[PDB]
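Structure, as structure tokens:
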Amino acid sequence: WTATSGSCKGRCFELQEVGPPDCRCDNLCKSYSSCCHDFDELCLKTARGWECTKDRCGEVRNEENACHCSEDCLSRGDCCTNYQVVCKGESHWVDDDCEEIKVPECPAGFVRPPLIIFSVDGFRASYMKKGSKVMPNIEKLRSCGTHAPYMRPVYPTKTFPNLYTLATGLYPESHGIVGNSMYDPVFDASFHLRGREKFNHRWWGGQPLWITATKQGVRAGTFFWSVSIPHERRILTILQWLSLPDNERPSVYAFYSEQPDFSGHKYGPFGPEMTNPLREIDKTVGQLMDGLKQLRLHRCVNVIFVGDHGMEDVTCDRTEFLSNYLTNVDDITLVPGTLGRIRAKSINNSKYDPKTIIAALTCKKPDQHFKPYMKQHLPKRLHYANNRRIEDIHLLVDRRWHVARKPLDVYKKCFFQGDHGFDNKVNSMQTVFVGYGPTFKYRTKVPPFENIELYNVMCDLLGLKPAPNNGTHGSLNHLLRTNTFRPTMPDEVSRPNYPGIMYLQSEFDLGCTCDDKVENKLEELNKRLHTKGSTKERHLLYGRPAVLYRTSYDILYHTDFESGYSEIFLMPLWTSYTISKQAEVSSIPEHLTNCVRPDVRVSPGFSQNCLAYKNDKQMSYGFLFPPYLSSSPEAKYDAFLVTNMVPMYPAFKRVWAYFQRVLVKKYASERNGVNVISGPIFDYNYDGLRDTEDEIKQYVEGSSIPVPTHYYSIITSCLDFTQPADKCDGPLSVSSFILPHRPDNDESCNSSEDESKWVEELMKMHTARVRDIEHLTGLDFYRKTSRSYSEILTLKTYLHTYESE
Ligand SMILES: *[C@@H]1O[C@H](CO)[C@@H](O[C@@H]2O[C@H](CO)[C@@H](O[C@@H]3O[C@H](CO[C@H]4O[C@H](CO)[C@@H](O)[C@H](O[C@H]5O[C@H](CO)[C@@H](O)[C@H](O)[C@@H]5O[C@H]5O[C@H](CO)[C@@H](O)[C@H](O)[C@@H]5O)[C@@H]4O)[C@@H](O)[C@H](O[C@H]4O[C@H](CO)[C@@H](O)[C@H](O)[C@@H]4O[C@H]4O[C@H](CO)[C@@H](O)[C@H](O)[C@@H]4O)[C@@H]3O)[C@H](O)[C@H]2NC(C)=O)[C@H](O)[C@H]1NC(C)=O
Ligand SMILES: CN(Cc1ccc(C#N)c(Cl)c1)C(=O)Cn1cnc2ccc(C3CCN(C(=O)[C@@H]4CCO4)CC3)cc2c1=O
Ligand SMILES: [Ca+2]
Ligand SMILES: [Ca+2]
Ligand SMILES: [Cl-]
Ligand SMILES: [K+]
Ligand code: NA
Ligand SMILES: [Zn+2]
């Protein structure tokens, strides 16, 4: 109930929403059907449109008009945005040259430069180039300010998850807006773009920018907008709020546009009908900038022009149907479209089998345009699992395609030519970022980055302390002239032991054997030097990784590699080695095929054992430093140390052996040497964070050897590849992966073929940021380089995507 018979007189677009059953006059009242009876009349004036004309100049004020051209309009803050242009001989902002804003140039009483966020729905990254001739205001923002070639959205590349990520710095799994629709099994409720359910705060986790601001005494404008408020009225409203008295005026403002997404769905991303919505958004930017310039705020405000996602060509005839795969299609519920999420139709049905649903969807047709996953098996880079609203079964849909349950779902609602939602690596889903203002740099291009990073920057722009989030604060300092943020390296929590030779061979009863007894003081002092760290500056190029949690571990030096060996998990946490461009690949000699050697630096009680592997019929083992890349037949024995061994399913060993035998050397040839850090990851509760020992769900049978859920590698080289990895004077170049440690290769449909046809494709799919590995391991990398820490933070957030140009 609303008693809608109150009034908006003097309250139009008020900033504090009032409580029921009193009626509302704020920019959301339309969405709630709760506006006062006279909201349209008072607050949504339209008379005479949105522009001053020569004959309105100096007119007598008429309060019915949408905006004003009377002499008093500037002091009242309600001129049409082109008033000064028409009536005072001023130039449009877009026609002025650009001039560096070295300091904020703000009116008296401004405590800080306001931040205006201009969000554009469906604004694909390549519109910046392709629509450039029709977007002069946007092009000026872009060339004069700071811009990236593109900005990476979060998965799914849908509207609500991305806008709320922009606002919180959090992955959708953490903020809870995990799709444009979602069902919460605990609420027994569905959230949709349509309806009132989305109004309940219980869906919305984290701490969005407006709350962060309010909590810290910085006033915020409303970020949501009712769809029926036209764009021109949104701009005028922001400009009027900017003319409020100092004590009442917000410091942060948000404009949102439904375009070009709305037309993109109907016409496809580059339909000839798309030129107009781009012109219209540009005109709106032009209104805002002219309005700012009128208010002498155009060299005071920081403006962020940002999109939520791109748009891909998608049509009804490219729909895969689940009824084509399953027999039991009526026992499931599917969230359809550019992703699939599958759950049972009924909790009461105990004969619903996720396992058999997956198997019936796996590699079933040779052209198949989607791939089923248990959510914990999805690439870790998507961070799309740790929420009860994300269904156990997920379908990753090929770009340009849809999935639907049954044909009747498509024809009983061709409508659309565009859609989005696909994997956030997909070129068509990339979106835009421009920052313009005194705090941003002048005429600067920055590399692409992820939208999860922006919250920290917007907090910096506003002098706020960010709430805990998924950005890496400092990784975007290079966007800013001032207000940076001074990041510092986390303190190491556990210092390593450096064990010497402490155990005799016969103390070990590991059930291991090696053919290693073949009998010199030239090469005996030499071997000793290597065990004490003589070659360590060759194989550990960026310092040892810091351990950021409490644990017991040892540093182990070898001729060819260094490792940090965990006495708790009985295997290395990291193993580091450098492979020059000139290095040779050799085989594992026949006599050494099953060789595992006790490590006389590490106690029997802190070692793995061969017997456990013998008895575990599912589980085999591999090595972290690859024997194939030994520097000499003699150094090769070090690779068979029990301290270099890790548990591996035979199916996974096919992947790992190809990476180690073929791909490392390829990368070293292509990149002029690489440094490799490899290790296990344990994430049994799929939260993206390192497991404690008591979270491990699987061990090598009858042992305390825990089984990794994943294996990582971080592969670093010189960005200037004319310099070798091991003697690089400048910036670095990195690629990394987090491969799932699976007992089958069901994920790869061509796995029956030679490794050269599928392994590298798998690794590419599981590309990762260094930062993702850091969360999953509690390690901190690149502790000792000659680069600035801000630069290292940018390097740790880099993702190598393997998309074409
Ligand atoms: C990305 O960034 C984010 C933000 O930094 C990282 O997320 C944080 O991770 C922390 C560790 O997992 C986590 O801290 C825990 O919080 C518990 C308190 O939780 C509430 O309070 C906060 C603060 O205001 C709030 O933000 C939380 O919000 C969640 O829940 C509501 C729903 O109720 C949602 O609206 C919201 O979207 C959010 O959901 C997400 O998080 C939860 C987990 O909290 C997931 O389950 C969801 O799926 C979703 O992702 C909460 O409202 C606190 O209780 C925890 O403490 C336990 O653990 C410690 C170990 O140190 C121990 O000392 C304690 O004893 C305690 O154990 C007891 O509870 C156990 C669990 O019930 C029980 O089994 C035991 O036996 C004990 O009794 C813990 O400190 C933090 O909440 C989230 N924050 C957010 C916003 O998600 C995220 O990790 C980053 N991602 C990556 C990849 O880096
Ligand atoms: C497309 N769109 C642009 C946009 C702009 C910014 C973001 C973002 N972020 C999003 Cl997702 C979207 C819209 O505004 C559409 N739209 C229209 N009317 C609404 C009315 C009420 C609400 C509620 C949601 C919960 N509320 C919070 O305070 C959460 C509880 C904590 O915050 C109160 C307001 C939401 C909407 C809404 O989403
Ligand atoms: Ca959108
Ligand atoms: Ca975990
Ligand atoms: Cl969705
Ligand atoms: K075995
Ligand atoms: Na397969
Ligand atoms: Zn859309």
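Throughout, chain A uses Swiss-Prot numbering, with the displayed residues spanning 51-463, 468-573, 576-591, 617-886 in order.
Per the header: X-ray crystallography, 1.7 Å.
Using the three backbone atoms N, Cα and C, a Cβ is placed for every residue, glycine included.
Under the heading domain 'SMB 1', Swiss-Prot lists 54-97.
Of all the Cβ atoms in the protein chains shown, 22 others lie within 10 Å of the Cβ of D171 (mutagenesis position). The secondary structure of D171 (mutagenesis position), as reduced to three states from DSSP, is extended strand. Here the residue is the original one, while Swiss-Prot reports the published mutagenesis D171 to N with the comment Abolishes lysophospholipase D activity.
Its own atom aside, the Cβ of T209 (mutagenesis position) has 21 Cβ atoms within 10 angstroms in the protein chains shown. The annotation that Swiss-Prot gives for the mutagenesis experiment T209 to A reads: Abolishes lysophospholipase D activity.
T209 to S appears in Swiss-Prot as a mutagenesis experiment; the accompanying note says: 15% of wild-type lysophospholipase D activity.
If you look up Swiss-Prot, you'll see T209 marked as active site, nucleophile, on the strength of experimental evidence. Secondary structure from DSSP puts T209 (mutagenesis position) in a helix.
Per Swiss-Prot, 1-tetradecanoyl-sn-glycerol 3-phosphate binding site is recorded for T209, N230, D311, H474, and the stated evidence type is similarity to another entry. Look at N230 (1-tetradecanoyl-sn-glycerol 3-phosphate binding site): DSSP puts it in coil.
Taken residue by residue with DSSP, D311 (mutagenesis position) is part of a helix. For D311 to N, Swiss-Prot lists a mutagenesis experiment annotated as follows: Abolishes lysophospholipase D activity.
For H315 to Q, Swiss-Prot lists a mutagenesis experiment annotated as follows: 20% of wild-type lysophospholipase D activity.
DSSP assigns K430 (mutagenesis position) to a helical segment in the three-state reduction. All chains included, 28 other C-beta atoms sit within 10 angstroms of the C-beta of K430 (mutagenesis position). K430 to A appears in Swiss-Prot as a published mutagenesis result, with the remark: Impaired secretion. No effect on lysophospholipase activity.
Counted within 10 Å of its Cβ, the other Cβ atoms near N766 (Ca(2+) binding site) come to 14, all protein chains included. DSSP assigns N766 (Ca(2+) binding site) to coil in the three-state reduction, placing it in neither a helix nor a strand. Residues annotated as Ca(2+) binding site in Swiss-Prot: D764, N766, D768, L770, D772.
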| query | Around the 1-tetradecanoyl-sn-glycerol 3-phosphate site recorded as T209, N230, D311, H474, what other same-chain residues have a C-beta within 8 angstroms of the site's C-beta center? | reply | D171, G172, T207, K208, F210, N212, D358, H359, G475
| task | May I have the DSSP-based helix, strand and coil counts for the residues of the domain 'SMB 1' (54-97)? | result | 5 helix, 4 strand, 35 coil
| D772 (Ca(2+) binding site) to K430 (mutagenesis position) - Cα separation in whole Å | 15
| query | Out of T209, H315, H474, which of these recorded positions is nearest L770 (Ca(2+) binding site) by C-alpha distance? | reply | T209
| query | Out of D311, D764, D768, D772, which of the recorded positions has the smallest number of neighbouring Cβ atoms within 10 Å? | reply | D768
| note | CA pair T209 (mutagenesis position) / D764 (Ca(2+) binding site), Å rounded to integer, equals 29
| field | Candidate nearest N230 (1-tetradecanoyl-sn-glycerol 3-phosphate binding site) in space, where candidates are the recorded positions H315, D764, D768 and distance is Cα-Cα | value | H315
| note | Smallest number of other CB atoms within 10 Å: among the recorded positions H315, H474, that is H315
| Can you list which of the recorded positions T209, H315, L770 have their Cβ under 6 Å from some atom of ligand 5? | none
